[PDB]
Amino acid sequence: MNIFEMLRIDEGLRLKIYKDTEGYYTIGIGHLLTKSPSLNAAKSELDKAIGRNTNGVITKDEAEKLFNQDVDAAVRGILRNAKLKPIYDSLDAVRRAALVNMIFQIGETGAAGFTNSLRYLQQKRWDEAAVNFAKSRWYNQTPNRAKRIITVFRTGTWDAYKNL
Ligand SMILES: [Cl-]
Ligand SMILES: [Cl-]
Ligand SMILES: [K+]
């Protein structure tokens, strides 16, 4: 298990534009195109992203390409965020992957509201952090995925993904 395999499980792989759990145009492996309700707008974002006139469908390789970029950018942003870098640095590799996964899903902006949870992680108060994390719109809207992420923060193991 690793960040790529974990997010592949969590996001799936689709080669045509589709809408994510929030109703937003996405493609590939969780690659958010835009929050605009305009499909053409989405398609334009896709073409810009891939570098060609696609007509809304991409190859697996292309999908993987955006994914790699996406994972990298997620890490990079965490490293550049003064509110997150410290948490990230205080963690073991398994938990770090869970934090990257969260940011990939909700963004740094979405992570701003987790200050308290992040603090519990920093204190290594695993069960306390787990309880806290669950008290969020994030958990309520994507409970199965959030539960997985939370078990990783709680245990430092991949057990939640192990059988998927
Ligand atoms: Cl992009
Ligand atoms: Cl879910
Ligand atoms: K998805």
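Method of determination (from the header): X-ray crystallography, 1.6 Å.
Every residue, even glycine, has its Cβ placed from backbone N, Cα and C.
Per Swiss-Prot, these features apply:
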type: ACT_SITE; residues: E11; note: active site, proton donor/acceptor
type: ACT_SITE; residues: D20; note: active site, proton donor/acceptor
type: BINDING; residues: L32, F104, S117, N132; note: substrate binding site
type: MUTAGEN; residues: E11 to Q; note: Complete loss of activity
type: MUTAGEN; residues: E11 to A, F, H, M or N; note: Complete loss of enzymatic activity
type: MUTAGEN; residues: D20 to C; note: Nearly no effet on specific enzymatic activity
type: MUTAGEN; residues: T26 to H; note: Facilitates transglycosylation more effectively than hydrolysis; covalently bound substrate
type: MUTAGEN; residues: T26 to E; note: Complete loss of activity at neutral pH; covalently bound substrate
type: MUTAGEN; residues: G30 to F; note: Almost complete loss of enzymatic activity. The enzyme is destabilized by 1.5 kcal/mol
type: MUTAGEN; residues: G30 to A; note: Almost complete loss of enzymatic activity
type: MUTAGEN; residues: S117 to F; note: 10-fold decrease in enzymatic activity
type: MUTAGEN; residues: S117 to I; note: 500-fold decrease in enzymatic activity
type: MUTAGEN; residues: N132 to M or F; note: 2-fold decrease in enzymatic activity
Should we count any of the recorded positions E11, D20, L32, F104, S117 as near ligand 3, judged by a CB under 6 A from one of its atoms, and which?
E11, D20
Quick check for you: of the recorded positions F104, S117, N132, which have their Cα within 10 Å of the Cα of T26 (mutagenesis position)?
none
Tell me, by DSSP, whether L32 (substrate binding site) is helix, strand or coil?
strand
Whole-number Å value for how far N132 (mutagenesis position) lies from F104 (substrate binding site) (Cα to Cα):
20
Long-range neighbours only, meaning 6 or more apart in sequence with Cβ under 8 Å: which ones does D20 (mutagenesis position) have?
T26, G30, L32
Cα-Cα, whole number of Å: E11 (mutagenesis position) versus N132 (mutagenesis position)?
24
For a quick check of understanding: given the listed substrate-binding residues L32, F104, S117, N132, what is the maximum Cα-Cα distance in angstrom, as an integer?
27
Enumerate same-chain residues with a sequence separation of six or more from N132 (mutagenesis position) and a Cβ-Cβ distance below 8 A; give 'none' if the list is empty.
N116, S117, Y120
Counting other Cβ atoms within 10 Å of each Cβ, which of the recorded positions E11, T26, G30, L32, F104 scores lowest?
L32
Determine the Cβ neighbour count for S117 (mutagenesis position): the number of other Cβ atoms within 10 Å of its Cβ.
24
